[PDB]
Amino acid sequence: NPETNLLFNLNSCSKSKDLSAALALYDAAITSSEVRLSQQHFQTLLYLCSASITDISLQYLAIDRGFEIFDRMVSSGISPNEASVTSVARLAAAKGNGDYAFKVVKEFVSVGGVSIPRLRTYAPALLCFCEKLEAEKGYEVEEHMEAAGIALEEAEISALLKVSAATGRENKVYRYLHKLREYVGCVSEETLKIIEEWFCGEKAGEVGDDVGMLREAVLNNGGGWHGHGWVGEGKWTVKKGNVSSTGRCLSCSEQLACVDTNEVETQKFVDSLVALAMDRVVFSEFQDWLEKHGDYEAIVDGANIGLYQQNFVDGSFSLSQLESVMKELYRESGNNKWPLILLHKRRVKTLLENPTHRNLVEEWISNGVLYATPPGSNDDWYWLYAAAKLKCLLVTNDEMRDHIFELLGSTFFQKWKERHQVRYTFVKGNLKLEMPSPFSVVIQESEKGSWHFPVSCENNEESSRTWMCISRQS
Ligand SMILES: [Zn+2]
């Protein structure tokens, strides 16, 4: 059987990255006319041609003979899959042909059946245009990506920022300094140098505008950014320097913002939370109970605080620790609001039928500062909902890492936990609440057009992270 032998030998070439050998077998199949060409033969060759772009000894062969393999695949009556289109997009981008790398994807997305065009399909085009300082054709790829419903990562956004800085398009540079802020957060060392080069450059110091109305724009957006135009005269003062624990940069000596988590994104969180919670008993009775009587500054994971530093074997529970968390949050509250504790019905009873505790537990149920979550369903979803919907603190020592709560948007979560979650500790006797930080680690604009960029300390992120401060002085 010749078809199985060709597929077996082409795979043996792909294991060694031996393009020369597989590309010889490709000729033997065509000229002899003994073997039936098929999708898996064409695919194996195209991936190998894309794989060989990095190899110096095999790149010239892949670029010369790669497109003929793709053209034979289409004319044989086989539509090209996502990986095959990406392979030719990379091959075309390797020899500076951005327009073919673009239009090979436009044909693919135009079918729209089972295409599924990933970012790696469009990236060969986009990067090739930004390499050749073709800003206009670069931005076309972004439009066709964003319309096709594909997220841009840091590398693509940095490429578009780079080409904007090269062509001197100060409108577009401002666009992508907010795309990084929005879709990335803290930036790379390479990405930081792309930004540093702009603000140090002469074009950046030829832009300007007001004071009063921008304050509303900062508040309405969240706190991080005002989001329209540059502010100042010229000559930026770029410098790297660390930030305080209180949210105060040592370079410029101004206040960093603690940005509110996205209001529309928080509504997607709570709806997906109620959707999973409504699953066999009535969850909706808590929803209205919170809304009717619930204006607390903090929520407490009752099961966590009580079982903290207790033996899993003994089944020992600690109301005294849960009592301490109640009193300290009440003190730290300015208006003096007691937090809402959320325990199970199995844990509230047994606490209630202990005569020592009964009074204190009954007191909290009467005052509306403790809610019993019903059996069967988890308490997990009740205190997530309570803190998230009311937008307040959540006291628990539990970084929620699991595949049951996998609908957690890990982009939105962590970013939510850093703003809202309160950790704690009981050193022998006394309690110590570890509050969330008074400033967020994200890109942000001041009212005076002063930017701040945090660089991602990938190894050991701490208070000694370097921030790249950029201000005007006017
Ligand atoms: Zn600063």
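All residue numbers given for chain A refer to Swiss-Prot; the residues shown span 28-236, 242-312, 323-516 in order.
Recorded method for this deposit: X-ray crystallography, 3.2 Å.
A Cβ is built for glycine as well, from the same backbone N, Cα and C atoms used for every other residue.
What Swiss-Prot records for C281, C284, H494, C511 is Zn(2+) binding site, and it gives experimental evidence as the kind of evidence. All chains included, 20 other C-beta atoms sit within 10 angstroms of the C-beta of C281 (Zn(2+) binding site). Under the three-state DSSP scheme, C281 (Zn(2+) binding site) falls in the strand class.
Among the mutagenesis results in Swiss-Prot, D343 to A has the note: Abolishes ribonuclease activity. The residue drawn here is the original one. The local packing around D343 (mutagenesis position), expressed as other Cβ atoms within 10 Å of its Cβ over all shown chains, amounts to 24.
The secondary structure of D343 (mutagenesis position), as reduced to three states from DSSP, is extended strand. Look at Swiss-Prot and you will find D343, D421 tagged as Mg(2+) 1 binding site, backed by a curator's inference.
For the published mutagenesis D421 to A, Swiss-Prot gives the following note: Abolishes ribonuclease activity. The Cβ of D421 (mutagenesis position) has 21 other Cβ atoms within 10 Å, all protein chains considered.
Reduced to three states, the DSSP call for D422 (mutagenesis position) is helix. Counting only same-chain residues six or more apart in sequence, the Cβ atoms lying under 8 angstroms from the Cβ of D422 (mutagenesis position) belong to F447. A mutagenesis experiment is reported in Swiss-Prot for this position, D422 to A, and the note states: Abolishes ribonuclease activity.
Around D440 (Mg(2+) 2 binding site), the C-beta neighbours below 8 angstroms that are at least 6 residues distant in the chain are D343, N346. According to DSSP, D440 (Mg(2+) 2 binding site) sits in a coil region rather than a helix or strand. Look at Swiss-Prot and you will find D422, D440 tagged as Mg(2+) 2 binding site, backed by a curator's inference.
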Q: Please report the end-to-end Cα distance in Å across the unmodelled region of 10 residues, from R312 to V323, as a whole number.
A: 6
Q. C284 (Zn(2+) binding site) has how many other Cβ neighbours within 10 Å of its own Cβ?
A. 19
Q) With respect to ligand 1, which members of the recorded positions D343, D421, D422, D440 satisfy a Cβ distance under 6 angstroms to one of its atoms? A) none
Q) At the Cα level, what's the spacing in Å between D421 (mutagenesis position) and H494 (Zn(2+) binding site), rounded? A) 40
Q.
In this deposited model, 5 residues are missing between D236 and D242; what is the Cα to Cα distance between those two, in Å, rounded to a whole number?
A. 7
Q: Around the recorded Zn(2+) site, report the further residues of that chain (criterion: Cβ within 8 Å of the mean position of the Cβ atoms of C281, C284, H494, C511; site residues excluded), sequence-ordered.
A: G273, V275, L282, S283, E286, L288, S492, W509, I512, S513
